Protein chains: 14
Amino acid sequence: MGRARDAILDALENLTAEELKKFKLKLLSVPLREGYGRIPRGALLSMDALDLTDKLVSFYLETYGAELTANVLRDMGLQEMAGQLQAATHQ
Amino acid sequence: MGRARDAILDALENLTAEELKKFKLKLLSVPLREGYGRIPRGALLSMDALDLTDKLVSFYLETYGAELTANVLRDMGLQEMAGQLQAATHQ
Amino acid sequence: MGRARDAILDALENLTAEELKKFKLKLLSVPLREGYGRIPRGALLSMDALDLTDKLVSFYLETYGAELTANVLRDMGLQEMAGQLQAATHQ
Amino acid sequence: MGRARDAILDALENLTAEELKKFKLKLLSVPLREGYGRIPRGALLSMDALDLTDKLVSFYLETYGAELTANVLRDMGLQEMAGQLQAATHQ
Amino acid sequence: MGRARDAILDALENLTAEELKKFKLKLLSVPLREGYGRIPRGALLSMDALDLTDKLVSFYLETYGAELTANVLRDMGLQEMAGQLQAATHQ
Amino acid sequence: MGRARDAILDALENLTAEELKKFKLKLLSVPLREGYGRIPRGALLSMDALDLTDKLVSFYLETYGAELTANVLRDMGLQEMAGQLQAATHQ
Amino acid sequence: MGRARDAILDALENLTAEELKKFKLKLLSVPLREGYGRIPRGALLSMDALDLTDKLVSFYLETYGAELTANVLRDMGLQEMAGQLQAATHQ
Amino acid sequence: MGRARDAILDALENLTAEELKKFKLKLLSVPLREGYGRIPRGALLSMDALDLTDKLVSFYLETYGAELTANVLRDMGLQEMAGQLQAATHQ
Amino acid sequence: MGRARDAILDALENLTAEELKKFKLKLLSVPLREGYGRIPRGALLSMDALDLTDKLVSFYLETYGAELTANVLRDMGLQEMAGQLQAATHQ
Amino acid sequence: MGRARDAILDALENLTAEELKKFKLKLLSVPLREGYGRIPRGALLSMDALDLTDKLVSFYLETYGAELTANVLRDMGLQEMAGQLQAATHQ
Amino acid sequence: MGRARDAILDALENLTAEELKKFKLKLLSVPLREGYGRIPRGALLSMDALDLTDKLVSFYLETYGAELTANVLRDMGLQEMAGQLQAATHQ
Amino acid sequence: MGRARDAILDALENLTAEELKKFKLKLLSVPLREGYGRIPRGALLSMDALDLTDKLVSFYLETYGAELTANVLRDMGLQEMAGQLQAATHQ
Amino acid sequence: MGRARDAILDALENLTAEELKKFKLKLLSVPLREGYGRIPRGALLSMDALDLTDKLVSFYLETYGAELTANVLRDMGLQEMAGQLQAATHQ
Amino acid sequence: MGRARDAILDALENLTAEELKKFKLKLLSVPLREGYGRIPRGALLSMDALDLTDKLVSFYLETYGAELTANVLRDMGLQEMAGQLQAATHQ
């Protein structure tokens with residue numbers, strides 16, 4: 001088990017209830033590269049942090065997941081945990 | 001065999017719980033073309049999206065089932081799902 | 001997918017509690033184009049801004065949804081942040 | 001089978017949570033004509049409006065249930081929804 | 001749907017706190033014609049102007065609502081917005 | 001079955017929050033006649049008006065409940081609503 | 001319901017602050033008929049004129065309430081205003 | 001088969017899970033006359049109302065079951081619906 | 001259960017709101033006998049008069065609560081309120 | 001079997017959640033005598049009054065459970081409920 | 001964001017508590033450009049200078065708001081502070 | 001088990017929602033020695049005092065929780081309640 | 001707990017709104033002993049005498065707080081109230 | 001985490017309610033360099049000082065947040081506590 005599955009989940013556990021749903025809604029419209037699908041919306045409106053992390057690390061690998069979450073956090077206004085996430089992923 | 005069984009799938013996979021029950025409840029009252037039966041009341045209120053797609057593609061053919069769900073989608077006001085679904089259907 | 005969902009949300013994120021209440025109340029009587037239903041009252045009076053975005057998108061696409069929100073905002077007095085909304089939607 | 005499945009859904013979906021419970025509790029004492037029984041209390045006290053439509057159409061025929069709901073609404077003070085639904089049902 | 005809902009809410013938006021509660025209290029004793037109930041008191045003393053518009057149009061018909069509000073406003077002394085209200089509603 | 005179900009109904013929604021809590025607190029101390037126990041306190045501090053009616057009618061007779069509510073009602077000061085409750089229940 | 005609720009409030013708006021609280025304080029010591037309670041002090045020490053009228057209606061009906069306010073207003077010196085008050089109430 | 005199997009069961013469907021839970025909990029402590037055992041603890045705490053009635057009528061005959069249910073409902077606070085139960089049982 | 005719950009009650013709504021904070025501030029400091037604890041301070045800063053009565057009856061029985069209320073009420077110099085309260089309580 | 005099973009029963013529905021939660025929290029810290037374990041940490045924080053009653057009676061003796069509940073109730077300040085329950089248990 | 005929202009702010013806190021009232025009422029009669037609504041009275045007659053600036057910038061354009069404020073302040077007679085604020089605005 | 005479970009919890013419900021907010025706010029900022037992790041804020045900003053004590057004892061033993069609470073409470077100025085806190089701790 | 005809570009209370013009873021303002025403002029500059037913080041400005045500038053006593057005893061020892069109060073009243077030249085307060089506090 | 005979490009908090013409770021609102025108002029227009037977004041306005045104008053600092057850290061990092069707060073506090077006029085906070089920041 002790569003440590004990346006952990007260094008990402010700790011990021012979501014400091015996000016409040018009012019903002020995590022904003023995050024997950026924003027996830028529906030984030031840009032995607034070629035060869036990668038999107039999580040279905042019907043299941044989308046159901047996860048908490050841990051199982052959402054599970055499906056992100058499943059459909060997306062550790063790397064592209066890391067950068068996509070970093071970018072989307074930077075988009076929504078928070079770059080602070082984005083910075084430490086960047087540091088943890090890059091090293 | 002037309003891949004529409006997957007189109008109806010991700011069409012149903014992108015929609016949540018409070019509206020899928022509305023979907024099936026409306027399916028009990030939508031008009032049906034001749035030569036076609038209606039799904040029995042006994043079990044219908046229990047199966048998931050997967051089994052729903054399975055039965056609709058079994059009893060009804062791909063075009064008829066797809067257009068039926070499509071009309072139901074415009075019935076609830078959901079056209080964006082219906083639009084991409086019809087896009088997948090006609091071509 | 002279209003970045004309109006990404007754009008529109010910012011408008012509702014910059015309104016007070018009573019402002020969005022007036023918004024949703026006026027939404028019940030706005031004119032509608034042919035073939036478009038209206039969101040039911042019992043639901044709309046409970047969800048927040050982002051959920052309201054989700055349902056308006058599910059009912060109205062990027063173009064019609066954007067224009068109708070712009071019309072409502074121009075009706076209620078905000079022509080300015082609606083101005084950047086319509087500017088972003090156009091390009 | 002009667003189309004009344006939709007209008008009754010249309011009525012229940014635009015009414016708030018505080019008044020749907022008023023509806024269901026008032027259903028316990030509305031007069032009932034011959035040949036019909038009254039819905040058990042315990043089951044209804046947790047189930048939603050659409051399933052309520054389901055059982056009321058099951059035990060009571062669509063027309064009778066329609067005027068029953070209309071009588072409850074004019075009893076509880078809602079007139080315009082009652083009028084629109086009775087217009088849909090009568091013709 | 002009828003534009004009269006807006007013609008009521010916009011009129012009530014220029015009423016001050018002592019004005020609106022005096023309006024609401026006199027509403028408890030205004031004469032009512034046959035076939036129409038009265039708003040319950042306990043909840044009435046809590047919700048705001050827009051909520052009040054919703055309830056009055058729910059209990060009373062948008063036309064009938066227009067005349068009853070016009071009557072009560074003329075009764076309480078303010079004749080200006082009564083005039084603009086009747087002008088807007090009549091056509 | 002007796003209309004005491006909705007006869008008492010309008011009684012609670014014509015009195016607002018600060019006195020309905022007084023109502024239930026009085027209920028903890030009003031004397032009870034033989035063969036009937038007192039409602040558990042933990043549930044009373046959480047039920048609303050409708051749940052209050054449901055519990056009191058379930059545990060106390062529609063008649064006996066009518067006299068109980070009337071007595072506690074004019075005991076706390078309100079005789080008028082107790083007035084039409086007297087009128088409706090006893091006739 | 002009786003017009004008295006309107007016929008009473010008309011007394012309180014033509015009189016300014018120092019005498020309304022004098023009426024207020026005299027209310028604590030006025031004689032009461034049997035079977036009638038008195039407004040709680042700390043509760044009464046907060047409302048305005050219209051809420052005071054509502055409280056008077058809550059404990060006292062149109063007849064006894066109007067009579068007692070008329071008697072007190074006569075007692076406190078202002079004789080004419082009680083004049084048109086009793087004129088409106090008697091017929 | 002006696003119709004008492006149906007008679008008793010009508011009591012269960014108007015009792016939701018909470019009072020159902022206290023009912024089944026008290027069942028482990030209700031008084032027992034000679035010649036009668038008690039329902040096993042393991043099967044009790046998970047089983048639905050219909051099967052509760054089934055083992056009620058198997059372990060205990062129609063009469064003993066009738067009075068034990070009447071007594072336990074009276075103990076838990078419901079004597080009205082228990083009242084019609086006992087009225088049906090005696091005649 | 002003693003009517004002191006009703007008795008103590010009417011004392012708190014006959015005292016001004018500016019006083020009740022001084023009331024509770026003294027209550028969190030008055031001497032107590034053995035075997036009885038003191039109210040959690042943070043909660044009493046948010047309870048109302050009714051909730052204050054509820055808590056004092058919950059921790060202290062009707063009697064001891066009566067003497068403590070009398071002692072604190074005479075301590076602040078309020079002679080009339082203390083006299084009427086003790087007259088109600090002692091007999 | 002011992003009727004304290006019922007007594008401790010209504011020792012809990014007379015109190016609501018926010019004191020129930022601190023009660024069950026202190027149950028993790030109440031003194032334990034020899035031969036008795038403690039309720040497991042994982043499950044304890046999840047069930048309602050009835051279920052925790054079941055577990056405490058299974059783990060602990062009716063006399064032992066009753067006395068420990070009395071002690072912890074005295075610890076949290078509720079004295080009169082403790083007194084009546086201990087009166088029931090002793091005789 | 002334009003400094004015009006700020007540029008009005010400092011120009012307003014040197015306006016005494018009485019003349020902001022006449023300023024507010026005068027705002028209800030100022031000429032308005034087409035496509036622009038008028039600020040609601042019920043709100044406007046209650047906020048301070050800060051919130052008045054907030055809603056005037058929201059409803060009216062920052063350039064438009066600045067010029068209209070300069071015009072109206074010139075209308076009442078003040079030329080010095082009006083001159084400095086307009087000088088700050090245009091350049 | 002150490003009695004600090006109570007000795008901490010009692011320090012919290014005797015202070016209102018305002019100060020516990022800055023308490024929990026500083027908790028994610030106070031220094032930690034090595035080997036001890038920090039409670040996530042995402043769950044933190046929605047818990048009560050009880051759950052706060054629970055997680056503090058979970059992550060940190062009774063002693064370390066005791067001194068951290070004492071020191072942070074000193075930081076926010078409360079020296080006396082914290083005073084009996086250490087008085088309980090060392091002895 | 002110390003009676004110093006009560007005395008300081010009526011140490012403030014004869015202070016006018018103007019002198020208590022001078023009191024609190026000079027409390028912002030009085031020297032303090034080590035181990036004690038300074039009162040937050042925004043909070044003090046809105047609290048009353050009672051809340052001021054609450055905060056000062058919360059942060060400063062009853063002995064320490066009483067000595068500081070004696071000192072500050074001595075600073076302003078207030079001799080009589082300071083003398084009686086210090087006489088009460090010392091013994 | 002950097003201590004600046006409280007080094008900003010202490011700068012907020014020492015200023016009154018009348019000026020924190022115009023502080024957050026000015027925050028709506030502060031200059032921002034690239035990579036830094038602006039807090040949504042609607043949610044902004046409802047938070048307190050603590051939540052204000054929370055999103056100050058959430059949107060902007062420690063040094064950036066501290067310097068922007070220093071600049072804005074210099075801009076609004078207060079020079080003393082601004083110097084205090086900046087002195088706390090740099091060293």
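Cβ atoms here come from the backbone N, Cα and C positions, even for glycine.
Pulled from Swiss-Prot, these are the features on record:
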- G:1-91: domain 'Pyrin' (DOMAIN)
- G:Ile8 to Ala: Abolishes homooligomerization (MUTAGEN)
- G:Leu12 to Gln: Abolishes promotion of apoptosis and NF-kappa-B activation (MUTAGEN)
- G:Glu13 to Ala: Abolishes interaction with PYDC1 (MUTAGEN)
- G:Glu13 to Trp: Abolishes interaction with NLRP2 (MUTAGEN)
- G:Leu15 to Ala: Abolishes homooligomerization (MUTAGEN)
- G:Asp48 to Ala: Abolishes interaction with PYDC1 (MUTAGEN)
- G:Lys55 to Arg: Strongly reduced PELI1-mediated ubiquitination (MUTAGEN)
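Swiss-Prot feature annotations superimposed on the structure.
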residue: G:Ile8; record: mutagenesis position; Cβ contacts under 8 Å, 6 or more apart: G:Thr53, G:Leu56, G:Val57, G:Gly65, G:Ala66, G:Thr69, G:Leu85
residue: G:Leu12; record: mutagenesis position; Cβ contacts under 8 Å, 6 or more apart: G:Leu20, G:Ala49, G:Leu50, G:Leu52, G:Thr53
residue: G:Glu13; record: mutagenesis position; Cβ contacts under 8 Å, 6 or more apart: G:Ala49
residue: G:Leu15; record: mutagenesis position; Cβ contacts under 8 Å, 6 or more apart: G:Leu78, G:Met81
residue: G:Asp48; record: mutagenesis position; Cβ contacts under 8 Å, 6 or more apart: none
residue: G:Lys55; record: mutagenesis position; Cβ contacts under 8 Å, 6 or more apart: G:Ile39, G:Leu44, G:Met47
In three-state DSSP terms, the structure that G:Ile8 (mutagenesis position) belongs to: helix
For G:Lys55 (mutagenesis position), the three-state class that DSSP assigns: helix
Composition by DSSP (helix, strand, coil) of residues within the domain 'Pyrin' (G:1-91): 57 helix, 0 strand, 34 coil
